[PDB]
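Q: Structure below; questions to follow.
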Amino acid sequence: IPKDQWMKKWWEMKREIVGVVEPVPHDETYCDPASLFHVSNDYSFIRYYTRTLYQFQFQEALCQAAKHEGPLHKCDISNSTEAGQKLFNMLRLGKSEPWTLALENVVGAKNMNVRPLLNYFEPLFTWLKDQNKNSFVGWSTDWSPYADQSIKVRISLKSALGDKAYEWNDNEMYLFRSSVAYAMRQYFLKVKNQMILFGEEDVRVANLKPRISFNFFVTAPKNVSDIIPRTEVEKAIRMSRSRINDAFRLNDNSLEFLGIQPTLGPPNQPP
Amino acid sequence: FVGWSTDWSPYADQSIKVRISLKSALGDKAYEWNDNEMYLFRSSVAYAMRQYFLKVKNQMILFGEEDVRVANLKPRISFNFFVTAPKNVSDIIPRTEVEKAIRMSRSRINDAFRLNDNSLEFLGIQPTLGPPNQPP
Amino acid sequence: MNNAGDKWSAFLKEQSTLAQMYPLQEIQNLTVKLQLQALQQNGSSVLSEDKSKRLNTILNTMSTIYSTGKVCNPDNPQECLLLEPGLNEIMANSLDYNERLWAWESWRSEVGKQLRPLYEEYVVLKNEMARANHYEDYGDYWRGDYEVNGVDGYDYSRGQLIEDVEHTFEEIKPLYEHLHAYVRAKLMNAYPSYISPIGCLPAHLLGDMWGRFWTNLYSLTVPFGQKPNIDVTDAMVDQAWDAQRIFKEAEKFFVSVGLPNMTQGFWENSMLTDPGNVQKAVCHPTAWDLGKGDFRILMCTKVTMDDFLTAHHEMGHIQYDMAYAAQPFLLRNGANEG
Ligand SMILES: *[C@@H]1O[C@H](CO)[C@@H](O[C@@H]2O[C@H](CO)[C@@H](O[C@@H]3O[C@H](CO[C@H]4O[C@H](CO[C@H]5O[C@H](CO)[C@@H](O)[C@H](O)[C@@H]5O)[C@@H](O)[C@H](O[C@H]5O[C@H](CO)[C@@H](O)[C@H](O)[C@@H]5O)[C@@H]4O)[C@@H](O)[C@H](O[C@H]4O[C@H](CO)[C@@H](O)[C@H](O)[C@@H]4O)[C@@H]3O)[C@H](O)[C@H]2NC(C)=O)[C@H](O)[C@H]1NC(C)=O
Ligand SMILES: *[C@@H]1O[C@H](CO)[C@@H](O[C@@H]2O[C@H](CO)[C@@H](O[C@@H]3O[C@H](CO[C@H]4O[C@H](CO[C@H]5O[C@H](CO)[C@@H](O)[C@H](O)[C@@H]5O)[C@@H](O)[C@H](O[C@H]5O[C@H](CO)[C@@H](O)[C@H](O)[C@@H]5O)[C@@H]4O)[C@@H](O)[C@H](O[C@H]4O[C@H](CO)[C@@H](O)[C@H](O)[C@@H]4O)[C@@H]3O)[C@H](O)[C@H]2NC(C)=O)[C@H](O)[C@H]1NC(C)=O
Ligand SMILES: *[C@@H]1O[C@H](CO)[C@@H](O[C@@H]2O[C@H](CO)[C@@H](O)[C@H](O)[C@H]2NC(C)=O)[C@H](O)[C@H]1NC(C)=O
Ligand SMILES: *[C@@H]1O[C@H](CO)[C@@H](O)[C@H](O)[C@H]1NC(C)=O
Ligand SMILES: *[C@@H]1O[C@H](CO)[C@@H](O)[C@H](O)[C@H]1NC(C)=O
Ligand SMILES: *[C@H]1O[C@H](CO)[C@@H](O)[C@H](O)[C@H]1NC(C)=O
Ligand SMILES: *[C@H]1O[C@H](CO)[C@@H](O)[C@H](O)[C@H]1NC(C)=O
């Protein structure tokens, strides 16, 4: 992971592994994982994962020596000397032997297994499956609470220009972001009388596709957590749409903002 | 000559002067040249530099609106700009490369401001009209 | 305590240098080789003096920044909320979307920004330290705690942990998806027009600051709220259960499975009850294995079912520590960290 792509990766992992999406966008200036105690104090965190499995691997094992018949969550290993001796055979071992051998002395396996956890939670898993008949299981890596403020742009270069059409590389994206920032500056200067220093880094762009159709949203100048509401962005685009069209030699049909529909103009009539 | 001038500098030989006449090319319906127009012009110049360095020298240089330094702004809208290194201000791009970059992407700069090659004069970059093709 | 810890650390460091006289290429005794591995790891002693002091400085700075992190009102900077008091209560009790979002964002903007530049240098320094000890990366050094070699069947490589964890997580995903769907459906009725039925959950609506635990969401996701949970806290009060007999009950439970009794000096040296205000002590339940058959428990035990379970948990640690008392001091620890 490059040093300038930590957070973008982190919130890309939470959206598809944990299924948790950030409420507001975070740039590279944030260090969200460092806000956790175990990250900022140099503690290995994989220990809390394996320990979650081992106990069940122990428990499901200890209920076999205790001769448990019902569900695993109702098991009690008390009054069972065989289970205690089986546990003690590994307890007395300490570090003198590899942990795999210690596991094989209780669970009979050399590698960590996750099946005991599923066996433990099966009575809950069946109920949850029965409780989600009409709801949608899973999640999508494309939705976010701030996606309601995004404006989608669709560009068709080879239709408005035909031949002699430039290619949409990163430089064209920089020019487009600069044009959007200029439009925001013009709107905030000519309407609200507020001098806001927008830049090309304050127009955040995602979901770039070969169609040249992306989603951009304009944030605060240095307060990325703050997003300009979509209504003001639409008003700004309407105010200075001709300049944006001229900057790319497009005319109101190959540069569609998908929510900002242009007005053709009244057909003036004779008397 | 006794004395000195507050307008000369050793790096002033790398400066490119831009002269803009809004009310002649557009007449009426002409926007005013405030700071936002200057930001747009600097962004266009940075885009032109990026295009030149990508399509010729095969070098990816991340220019920005802060790397096109502008001085001597006047009500005529005539200033002097020079393009520096992305984060090495002490380093100035030589004027020849800047002129080549402007020549390469002058149409885009003209379109961004609705000017046509006569109200946007770069004072050193003269455009070419085009050969008058002849019948047999 | 600082002097004792420094003397112990100096002794360990000077013995680590002496342990270099016996390379692993010739040791044939399994436990001797393992003890040599335990005492041979240079750790932070392999870096230069400047790098070591910089690493210690940045670690201490990060720890202090996390500890002293306070969210303050710009209107009145004098009043601030700390992490443990208040802010955790805000994240675990409030049902207001805006308040939870403010708490989450303020905590992750006041502490994370101050920790990003320090963490960037911490990563590089740890990578350099790991590479100085013939490790590809510091994460590999972390994973080395599960390394097993030269057993002919029980061997475990450091790179095997990653693939094993990845394989195991894909078998939990089917259950986690259903649990997440149920949690989202139940939260839909508590925070309307914010939880999409098709997307994920916002990070600030998981009952806790970081989402590490969903326990505080239980009140918002109880399956059958009309049926009370199994609670026996009042029953112990009716029978007058002090914090002296619950440990006896735990001991009886332990001995019911064949595990040995408690030590004679364990009860006398223990602090099973809070010393009040006259004596200042800690309250985190901890087990202590001082050595020479000295096992003790520190716990400000109240009269609660959770206290009973915590007492059982601590007695578990005590029993585990007692089990390997005959092992050499370097091997007086669990098989691994979990
Ligand atoms: C970058 O941008 C971000 C935004 O993206 C910005 O962060 C915001 O900063 C502001 C200012 O500090 C925060 O607003 C503060 O909120 C504090 C928390 O208490 C309130 O939290 C909720 C806020 O809702 C407000 O608006 C709604 C709708 O208008 C209104 O109903 C609320 O009353 C409130 O005004 C709110 O839900 C919450 O509600 C309480 O009461 C209900 C009962 O009504 C109860 O059910 C709840 O459980 C809860 O107890 C509560 O009102 C708040 O303390 C704070 O107010 C103090 O400070 C201001 C000055 O800051 C004083 O004027 C005021 O008198 C108080 O002393 C203030 O309201 C906002 O939450 C942040 N948002 C985010 C997302 O972070 C950053 O500052 C920007 N940074 C930079 C550098 O620019
Ligand atoms: C941001 O941009 C700035 C530029 O704006 C940049 O700063 C430059 O960095 C370079 C690289 O370090 C500097 O060049 C170094 O100069 C050192 C000084 O010794 C030399 O100084 C003069 C340099 O002239 C060079 O070019 C001319 C013309 O091409 C040529 O004739 C010279 O020989 C030389 O190559 C030079 O006049 C001077 O001359 C000596 O000898 C004559 C006799 O011939 C004698 O009369 C003089 O008195 C003098 O003794 C001398 O040659 C130099 O040490 C250094 O060379 C070492 O380092 C490079 C690598 O850096 C090795 O490759 C090399 O083998 C040597 O080990 C190098 O030549 C340049 O001067 C800087 N300019 C400015 C304005 O600062 C920043 O680095 C940029 N920063 C970032 C972050 O990007
Ligand atoms: C590895 O060395 C240990 C320590 O010497 C051996 O364990 C026994 O330890 C006791 C106490 O130190 C000694 O009195 C014994 O002589 C040691 N050996 C035996 C067989 O009891 C251990 O046996 C050695 N391992 C091997 C494979 O030789
Ligand atoms: C520890 O460092 C010393 C030098 O300081 C080096 O000789 C040795 O190989 C390193 N590793 C071990 C395991 O001793
Ligand atoms: C453990 O000790 C208590 C008294 O300290 C004693 O009553 C009890 O019988 C002992 N346990 C066993 C199994 O004998
Ligand atoms: C279209 O109509 C809108 C308002 O109805 C107006 O602002 C805009 O200038 C019009 N565009 C034309 C006439 O080209
Ligand atoms: C003018 O001529 C130059 C080279 O002589 C050429 O690059 C440029 O495209 C021409 N411009 C026209 C024909 O508009």
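Swiss-Prot numbering applies to chain A: residues 468-738, in that order.
So this one's electron microscopy, 3.6 Å, going by the header.
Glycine too: its Cβ is placed from the backbone N, Cα and C atoms.
As listed in Swiss-Prot for this protein:
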- A:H505 to A: Complete loss of enzyme activity (MUTAGEN)
- A:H505: active site, proton donor (ACT_SITE)
- A:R518 to G: Increases very slightly the interaction with RBD domain of SARS-CoV-2 spike protein (MUTAGEN)
- A:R559 to S: Slightly inhibits interaction with SARS-CoV spike glycoprotein (MUTAGEN)
- A:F603 to T: No effect on interaction with SARS-CoV spike glycoprotein (MUTAGEN)
Q: Out of A:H505, A:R518, A:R559, A:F603, which mutagenesis positions come under 8 Å of chain C, measuring Cβ to Cβ?
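A: The mutagenesis positions close to chain C are A:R518, A:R559, A:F603.
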Q: Can you tell me how far the Cα of A:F603 (mutagenesis position) sits from the Cα of A:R518 (mutagenesis position), in Å?
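A: Per the Cα atoms, A:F603 (mutagenesis position) and A:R518 (mutagenesis position) stand 31 Å apart.
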Q: Enter the number of other CB atoms within 10 angstroms of the CB of A:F603 (mutagenesis position).
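A: The answer is 14 other Cβ atoms.
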Q: Applying a 10 Å Cβ distance cut-off over all chains shown, what neighbour count does A:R559 (mutagenesis position) have?
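A: So the number of other Cβ atoms within 10 Å of A:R559 (mutagenesis position) is 15.
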Q: List the Cα distance (Å, whole number) between A:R518 (mutagenesis position) and A:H505 (mutagenesis position).
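A: One finds 16 Å between the Cα atoms of these residues.
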